[PDB]
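Working notes for the structure below.
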Amino acid sequence: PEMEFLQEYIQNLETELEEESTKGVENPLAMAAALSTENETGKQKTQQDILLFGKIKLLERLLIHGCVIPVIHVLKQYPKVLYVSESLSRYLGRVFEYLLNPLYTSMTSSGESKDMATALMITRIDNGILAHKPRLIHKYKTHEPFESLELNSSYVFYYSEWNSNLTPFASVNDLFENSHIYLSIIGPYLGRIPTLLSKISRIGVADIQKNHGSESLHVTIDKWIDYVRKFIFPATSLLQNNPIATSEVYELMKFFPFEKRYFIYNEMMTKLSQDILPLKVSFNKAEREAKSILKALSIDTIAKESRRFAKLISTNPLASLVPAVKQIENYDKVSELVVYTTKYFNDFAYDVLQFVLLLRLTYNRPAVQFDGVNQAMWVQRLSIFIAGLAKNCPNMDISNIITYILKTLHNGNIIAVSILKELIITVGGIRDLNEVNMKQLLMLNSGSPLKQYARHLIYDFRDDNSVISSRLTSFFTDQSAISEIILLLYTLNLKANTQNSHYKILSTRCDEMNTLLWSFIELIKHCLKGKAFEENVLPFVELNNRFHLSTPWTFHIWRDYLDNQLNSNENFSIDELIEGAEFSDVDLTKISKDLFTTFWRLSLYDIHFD
Amino acid sequence: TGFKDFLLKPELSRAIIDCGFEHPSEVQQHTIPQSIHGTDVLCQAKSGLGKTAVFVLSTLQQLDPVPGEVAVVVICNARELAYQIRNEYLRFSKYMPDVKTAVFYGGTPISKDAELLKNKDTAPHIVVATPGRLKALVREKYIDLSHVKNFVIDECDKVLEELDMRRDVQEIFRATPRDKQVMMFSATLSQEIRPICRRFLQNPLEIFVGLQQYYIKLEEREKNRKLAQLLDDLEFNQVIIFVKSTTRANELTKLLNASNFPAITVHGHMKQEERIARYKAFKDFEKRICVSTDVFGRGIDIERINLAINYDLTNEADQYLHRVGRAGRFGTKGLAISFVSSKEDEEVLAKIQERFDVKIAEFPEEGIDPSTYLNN
Amino acid sequence: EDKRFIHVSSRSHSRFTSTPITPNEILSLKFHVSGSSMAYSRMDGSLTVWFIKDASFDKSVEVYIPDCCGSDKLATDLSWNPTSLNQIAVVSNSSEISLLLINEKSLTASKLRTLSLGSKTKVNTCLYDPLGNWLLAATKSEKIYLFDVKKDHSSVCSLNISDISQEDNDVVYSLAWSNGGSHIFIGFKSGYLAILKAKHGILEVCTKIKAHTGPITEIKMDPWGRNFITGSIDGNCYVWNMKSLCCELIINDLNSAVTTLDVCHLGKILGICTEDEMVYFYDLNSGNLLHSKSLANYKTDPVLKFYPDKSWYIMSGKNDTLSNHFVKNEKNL
């Protein structure tokens, strides 16, 4: 056709996508919208001769043979010549795969050098005379560029000198030069060539590992931080159902700082709509596919629907997670169905899920309600989702969520208290002693298997999830947060003695924060059992002097540690009784320190006996 | 915790936090802490307002555990409700390993239940039954009623009225000591049955008694196509579809099960054993879609429903308040959508806005906001 | 193409009015490359080797023997020897690697040897080389062994599993020899694909890639040596080529877990058997999801296996346990 006829077929096809991208029709081919039963109350054939015959067939038959210099000159003049045929992107990928395959087999050398020794065929043997015969193929020539193999014959391209115009290149300084030419034409269109997206990222992981050393790692990492942002990560969003080719891109992204991974993750959700078209159609194809699973999400079909759900969040989790979290802080009984799906995620999905959870915890909303008597209904529904990830799935690093807990407690924040509170009761099995029977209360002080029986009756599971509770404190002791939490819960409770909000509220708020500080101390003594305890927690010769948390709290952390040293040895016995310092709260001038100190030194393990 | 303010045993107040209750009803406010003291009670209240919660919490404080003797006797109306008393007696006593509770009803061999009571590993301190069955056990020396201290008669007006159900409740009262506590509760207590009922009691205590709504103004044949548009636009927890017939109600789920919306059917014209199990799985979150006739209009409390669509609109304003009283329970937001398809339909809403003072506004062509029924 | 019924004693068991369970279970099924033998194994039943000369199936019943591997233990898998036609390397559960011979003239089965390397906890995997010059017996618990066959069955070297991967106590579900006989492809529990070099007697790993996030159930190979196909407990069944070691096709038909994978000797149809008693067929050279057939199997666990010589279809899956053989299925409706 002409050029002013093709430019009005481009605008006719660009409007049709945007009309389906904003709202569009959605599934008219359903058996409810088609059939309506009640018992008692022209230009098409012209636009088929644009693809098959004309300029567009000329422009894609020049890429099959070798002629790249005219096609690059055309597709820089009119870039919207794509969105017309899907075959014009597969042939800019077959040219680029030739220029990179000598490069890719040099870095991953000794594997692929043995993989021409792996690529061998079975020999057809005979039963009667015990022969050993190879296979017989034939070599035919066709006009189709991609190689095939029939039952007995192979189909090779006829024009065997198609590649003599093109030249493969050196290590990295031409791949960063031949990609501004070729990969700026098919910008977000490498999702149709999913094998070429793996081979560029497998170069990038094998380039940092080869340049490991000690010196060239600051510039070699910042080199691929602009090559993943520009045209490797936008090519991933135009992928439909592809779990494996998405993890290869993340394997090169594990070598990045987590701060500049959240810049790429946030760029994809503001350049989504305000910018380039064919991923704007694909971000709206997943949001209407994520919402079609959260409506058909049931407890009987979850065997076949969780594998269908996790496959979608393995491919495009920037789109299928902001819907899926929006129905977590609104409706429960799907929070128990989302965390059963999370056993089938990949490691790319576990990083955006931590980014989406941090995206909702900091969004501008009233955290406290209109009066102040209740917080909100989402802040208690999000905290059973976060504490449900840390128990079931063991492959999810939640260290940025815990770093959110530490910093905001310095300000004074009701979300960080409510995430921390549900973490202790769910991951650990710590229950409060304020409903307890008197017979069970004496049974909880006798150090015995009866102590293990008294927690079995009060439903306090500590011997069951001892592995999962130690992993949770491992995230607290990595950032050295254990001595920071105890001083922050005590300070905020004591700071809440001057705030004037209500009269019955701060008689419950002071009581609830008091049994949170008791509940965190009891998690420390169960996990840090042995020589690891004294390194994290502060010694009380300085816990009472530097800070000033009062004398029942200082002894409460330390009584069980002085117990096991005093029954160890007689030479070990004399060591801890002299272990002491200044006492601010009590004067040992008129109280006899022999009888005063053995009050706090003794528990009820050795006063009573039955 | 409002139920620790009943000043109960610490063992009994543990599972109430695990039971989720926090606010006592007005029927529970007036008759439980006086039943702890040991005097008899006489109660009248509405159905489903916490009538069964009176006698479960009252008897677990009073019982002293004795190996192999019964201490609580409950007589009831049918075989179905006695299975519901058993499931609630164990729930408040999940943390008491010594107590046990079994259920007796008809259709079961009595001598096989005699092996249940003779073996001490299933010999309970609490026995619940219908008096149609509990009369049949004592007449062959199976159970002994000489160590019981609490007697419970639920639905006391509906049991004592029939003369065949009057004879079996009298012999158990003669087979037990009269130095005892007798508890009597029912839903409807008239002036005629209350001189009859006072024969068992000694000094008794007497007790006598938003939502966004929208309608679509459309013609007759667009609403089987508006069904698959209102489903794939709205983000719903669980949906209920109300059909005023049984012929259209079974054609719809065969249309919905092939449109990849799994659903169930519960209404009349079907077995009552199927009506319990199919309504149980809908509460068990087995499926999210159910269609029903006007049986499920009044009284059903399932809080996971927030979208109720009216396939065939009512003729009155006294049935419509019941169908949309299910969605948006206890301050939750919900939606009420009605299909206007007849001439008498527009007169129904014209009397609704003047009676209930509620403005059923017009459906906007752009659709509703997603943040007015989730966030707001 | 017509339905013809398989004539073992399993059809006589169900034809009688026998209530509880008529045969019991199927453990393994392997073919020799000659394509006339069979190793039809059971749990407490019989491991029945077969030799049918000319007819379809109605010529002769060869041998059923319960007391072949003893009378106390069971056999996990039966490896046939590519070199010797009369040799089948059966490995029992606890401590027996015995080597049996079959006789066609007599109604018996004799044993050549029973060799064992000590501290053998449980060997569950035995498979020869495609040319028949090695034997890698691999435990799912401690380590992997390596022997020979051409001189005798003598040990050479062994590798401990904890040097391959470093996460946790991993289980080896299935492993597969390369097609040249020079590499080992092994499938872990957490979705690791490790490639071991086994040239003659040295056992060293090359690289490990993350296939997916589940127990890799089966690994098969293409008779033209272009690609290899893996399975999963997810719905994924990728197709990895060998010259570049990347993915080409994706069979995303995620309706259940994957249990059994087979290819054809020409390399065209991929047969996937899931856990919802549904089987499929696909294409390798063509696009992603292009079925040729789907078949609903009944209530019990089926097995699927392809002949090495000509395309003939072995399924199981009758009312309790029986195999079905579909003759002349070049079109399959």
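Chain B uses Swiss-Prot numbers throughout; the residues present, in order, are 62-270, 280-446.
Per the header of the entry, the method used was electron microscopy, 3.4 Å.
Cβ atoms are placed via backbone N, Cα and C, with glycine included.
Swiss-Prot lists B:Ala106, B:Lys107, B:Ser108, B:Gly109, B:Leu110, B:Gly111, B:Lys112, B:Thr113 with the feature ATP binding site. Counting every protein chain shown, the number of other Cβ atoms lying within 10 Å of the Cβ of B:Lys107 (ATP binding site) is 13.
Sequence annotations record features per position, and here Swiss-Prot assigns domain 'Helicase ATP-binding' to B:93-268 based on sequence analysis.
Among the features that Swiss-Prot reports, domain 'Helicase C-terminal' is placed at B:280-441, with the record citing sequence analysis.
Swiss-Prot lists B:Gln122 to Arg among its mutagenesis entries, and the accompanying note reads: In SUB2-201; no growth at 37 degrees Celsius; when associated with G-173 and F-403. For B:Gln122 (mutagenesis position), the Cβ neighbour count at a 10 Å cut-off comes to 14, with all displayed protein chains included.
Annotation of the published mutagenesis B:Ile146 to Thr in Swiss-Prot: In SUB2-1; no growth at 16 and 37 degrees Celsius; when associated with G-22; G-83 and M-142; the original residue is retained in the structure shown. Residue density at B:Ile146 (mutagenesis position): 20 other Cβ atoms are found within 10 A of its Cβ, drawing on all protein chains shown.
DSSP assigns B:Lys173 (mutagenesis position) to a helix. In Swiss-Prot, a published mutagenesis experiment is listed as B:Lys173 to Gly, annotated In SUB2-201; no growth at 37 degrees Celsius; when associated with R-122 and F-403.
For the mutagenesis experiment B:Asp174 to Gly, the note given by Swiss-Prot reads: In SUB2-100; no growth at 37 degrees Celsius. Counting every protein chain shown, 20 other Cβ atoms lie within 10 Å of the Cβ of B:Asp174 (mutagenesis position).
For the mutagenesis result B:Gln308 to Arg, the note given in Swiss-Prot is In SUB2-5; no growth at 16 degrees Celsius. In the three-state DSSP assignment, the secondary structure recorded for B:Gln308 (mutagenesis position) is coil.
Neighbour list (B:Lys403 (mutagenesis position), Cβ cut-off 8 Å, at least 6 residues apart, same chain): B:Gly280, B:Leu281, B:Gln282, B:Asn376, B:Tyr443, B:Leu444, B:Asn446. According to Swiss-Prot, the experimentally introduced change B:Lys403 to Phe is described as follows: In SUB2-201; no growth at 37 degrees Celsius; when associated with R-122 and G-173.
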Quick check on the binding-site residues: of B:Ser108, B:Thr113, whose CB has the lowest count of neighbouring CB atoms inside 10 Å?
B:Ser108
Fewest other Cβ atoms within 10 Å: which of the recorded positions B:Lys112, B:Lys173 wins that one? Let me know.
B:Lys173
Residues satisfying Cβ distance under 8 Å from B:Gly109 (ATP binding site), sequence separation of at least 6:
B:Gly369, B:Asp371
Identify all same-chain residues not among B:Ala106, B:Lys107, B:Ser108, B:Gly109, B:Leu110, B:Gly111, B:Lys112, B:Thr113 whose C-beta atom falls within 8 angstroms of the centroid of the ATP site's C-beta atoms; report them in sequence order.
B:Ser86, B:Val88, B:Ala248
List the same-chain residues at least 6 positions away in sequence whose Cβ sits under 8 Å from the Cβ of B:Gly111 (ATP binding site), in sequence order, or say none.
B:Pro85, B:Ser86, B:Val88, B:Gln89
Compared by Cα position, which of the recorded positions B:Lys107, B:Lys112, B:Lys173, B:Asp174 is the closest one to B:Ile146 (mutagenesis position)?
B:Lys112
Can you check which residues sit near B:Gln308 (mutagenesis position), meaning Cβ under 8 Å from its Cβ, same chain, 6 or more apart in sequence, and list them in order?
B:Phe352, B:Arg358, B:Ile359, B:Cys360, B:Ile372, B:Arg374, B:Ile375, B:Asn376, B:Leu377
For the C-alpha pair, I'd like the distance in angstrom between B:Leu110 (ATP binding site) and B:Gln122 (mutagenesis position), rounded off.
22
Those mutagenesis positions of B:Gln122, B:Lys173, B:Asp174 having Cα within 10 angstroms of B:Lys112 (ATP binding site):
none
How long is the line from the C-alpha of B:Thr113 (ATP binding site) to the C-alpha of B:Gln122 (mutagenesis position), rounded to the nearest angstrom?
16
Between the binding-site residues B:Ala106, B:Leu110, whose Cβ has more other Cβ atoms within 10 Å than any of the rest?
B:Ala106
